[PDB]
Amino acid sequence: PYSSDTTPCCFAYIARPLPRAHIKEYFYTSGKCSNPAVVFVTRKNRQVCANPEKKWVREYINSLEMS
Amino acid sequence: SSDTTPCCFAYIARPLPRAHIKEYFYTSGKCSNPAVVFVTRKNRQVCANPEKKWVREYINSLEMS
Ligand SMILES: O=C(O)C1=C[C@H](O)[C@@H](OS(=O)(=O)O)[C@H](O[C@H]2[C@H](O)[C@@H](NS(=O)(=O)O)[C@@H](O)O[C@@H]2CO)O1
């Protein structure tokens, strides 16, 4: 069983690092999705898909978990 | 694009009340499961199976405007 409401998934990854200071939150997309992914929420409240295997992505996450 | 896309992994079991649905759309073909999304006046996005009869009827209804 699972939510019958839509769930966000990512089908593309932002090619380069987003400005760290423009990011306030992050979350991993559901494991139900075909692609693993990190979604960064910017201070303008935009949601950007990123590759969790990328070094900058992991560092941003580590940083965010400290703030 | 690197923006998120809504996908469906389960279909609502029973027919939603027709009265509170304002529109509908089909989830992206990129999603693994085919699906119709009914958007309620409270903006909930409910997943439904396109093959279901009530689903097709609701769609036809929304198409007749
Ligand atoms: O973040 C949440 O509070 C959250 C609530 C809902 O239970 C789920 O939202 S969803 O139906 O839109 O996906 C989701 O819960 C879980 C996911 O189910 C997990 N994915 S799974 O494939 O292992 O099931 C994963 O993404 O973690 C979240 C939060 O614990 O999100």
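Residue numbering for chain A follows Swiss-Prot, covering 25-91 in order.
Note: Cβ is positioned from N, Cα and C throughout, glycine not excepted.
The mutagenesis experiment A:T31 to A is recorded by Swiss-Prot, whose note states: No effect on inhibition of activity by tick evasin-4. Mapped onto three states, the DSSP output places A:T31 (mutagenesis position) in strand. The Cβ of A:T31 (mutagenesis position) lies under 8 Å from the Cβ of A:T53, A:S54, A:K56, A:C57, each of these being in the same chain and 6 or more residues away along the sequence.
Among the mutagenesis experiments that Swiss-Prot reports, A:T31 to A is described with the note: Reduced inhibition of activity by tick evasin-4.
The note that Swiss-Prot attaches to the published mutagenesis A:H46 to A is: No effect on inhibition of activity by tick evasin-4. Cβ neighbour count for A:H46 (mutagenesis position) (all protein chains, 10 Å cutoff from its Cβ): 13.
Quoted from Swiss-Prot, the note attached to the mutagenesis of A:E49 to A states: No effect on inhibition of activity by tick evasin-4. DSSP assigns A:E49 (mutagenesis position) to a strand.
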Mutagenesis positions whose CB lies under 6 angstroms from ligand 1, from A:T31, A:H46, A:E49: A:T31
List of the mutagenesis positions A:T31, A:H46, A:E49 facing chain B, defined by a Cβ pair under 8 Å: A:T31
